[PDB]
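A.B. asks: Let me give you the structure first, and then I'll get to my questions.
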Amino acid sequence: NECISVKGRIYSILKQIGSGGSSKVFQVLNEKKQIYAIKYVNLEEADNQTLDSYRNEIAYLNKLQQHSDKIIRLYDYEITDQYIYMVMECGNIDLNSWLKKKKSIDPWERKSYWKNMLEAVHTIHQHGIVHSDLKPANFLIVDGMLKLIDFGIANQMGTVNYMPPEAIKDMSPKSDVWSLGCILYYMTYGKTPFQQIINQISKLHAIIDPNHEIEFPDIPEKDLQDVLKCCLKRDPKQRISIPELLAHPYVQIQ
Ligand SMILES: NS(=O)(=O)c1cccc(-c2[nH]nc3ccc(NC(=O)Cc4ccccc4)cc23)c1
């Protein structure tokens, strides 16, 4: 429960939120006992390829401020040769942990969270960023809304269930549509489209191979069932885009 100093301001560690691959996230308090979330990154083992990934992520996160409130608020940051300190907004819970704990999600709650997800991905697309690795863990519940925490530029610490078929064949902004579709599918049927296929090798084949029909059981919300069919199209040309999804009846009609 040590102390942290960022750009002259002192912060006391309250509790550690999480840890993963030379990185750590802590609950901190300023002199006025106001809460913040500080991300600490250890750079002693990272090479120039990994270093440029963190630098690019920090730059885009700082630029995305005031552009949208669907991106985590970054108040200040400190970068040295040894470490990175990022003073951010403190949230309630990540979407991945919240989805696993929830028994059944409300239809209005599913719609409101989908809208937030579309608007955050649209904002990063407008600034030329393509996430390519979207999963619920990249989203945080804060101030009664969902906010994107990372843009997938830097290597961080589920599995291959949200991977688009284009990325598997590559050995496009439409890639983020498939990943978002898998999150909404989980919010609709309680499972991912390829969660039943336990074998990782057999799972990767099922995503890319055509004729392997993805089940879409009938639900009262006919517009919601349509979004999933449009989002989970193996062909990126036939797949719906983010600006088209923002005008879909599911997000615009009551
Ligand atoms: N209610 S709470 O205080 O307990 C809580 C719970 C969950 C999230 C937050 C939480 N608040 N603000 C956050 C900013 C970033 C972040 N995550 C990462 O940047 C990725 C990461 C994760 C682990 C290790 C290394 C990197 C989480 C944030 C707060």
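Throughout, chain A uses Swiss-Prot numbering, with the displayed residues spanning 515-671, 685-698, 712-794 in order.
Backbone N, Cα and C atoms are what each Cβ position is placed from, and that goes for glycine too.
Sharing the features that Swiss-Prot gives for it:
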- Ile531, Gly532, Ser533, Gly534, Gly535, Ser536, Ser537, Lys538, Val539, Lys553: ATP binding site (BINDING)
- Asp647: active site, proton acceptor (ACT_SITE)
- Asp664 to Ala: Loss of kinase activity (MUTAGEN)
- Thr686 to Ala: Loss of kinase activity (MUTAGEN)
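So that I understand the layout, could you describe where these features sit and how close they are to other parts?
C.D. replies: Taking all protein chains in view, 17 other C-beta atoms sit within 10 angstroms of the C-beta of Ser537 (ATP binding site). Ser537 (ATP binding site) falls within a strand when secondary structure is assigned with DSSP.
Cβ contacts within 10 Å of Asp647 (active site, proton acceptor), excluding its own Cβ and spanning all protein chains shown: 19.
Its own atom aside, the Cβ of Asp664 (mutagenesis position) has 19 Cβ atoms within 10 angstroms in the protein chains shown.
When secondary structure is read from DSSP and collapsed to three states, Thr686 (mutagenesis position) falls in the coil class. With a cut-off of 8 Å between CB atoms and residues at least 6 apart in sequence, the same chain places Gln740 near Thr686 (mutagenesis position), listed in sequence order.
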A.B. asks: How far apart, in angstrom, are the most distant Cα atoms among the ATP-binding residues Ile531, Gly532, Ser533, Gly534, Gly535, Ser536, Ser537, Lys538, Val539, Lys553?
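C.D. replies: Between the most distant Cα atoms of the ATP site, 14 Å.
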A.B. asks: Roughly how big, as a whole number of Å, is the Cα gap between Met698 and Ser712 that 13 unmodelled residues would have to close?
C.D. replies: 15
A.B. asks: Where the chain breaks for 13 residues between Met671 and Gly685, how wide is that break in Å, taking the Cα atoms?
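C.D. replies: Here the endpoints' Cα atoms lie 12 Å from each other.
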A.B. asks: Which one is it: of the recorded positions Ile531, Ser537, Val539, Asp664, whose Cα lies the shortest distance from the Cα of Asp647 (active site, proton acceptor)?
C.D. replies: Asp664
A.B. asks: For ligand 1, which among the recorded positions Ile531, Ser533, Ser537, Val539, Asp647, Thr686 have a CB under 6 Å from it?
C.D. replies: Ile531, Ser533, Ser537, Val539
A.B. asks: Applying a 10 Å Cβ distance cut-off over all chains shown, what neighbour count does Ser533 (ATP binding site) have?
C.D. replies: 12
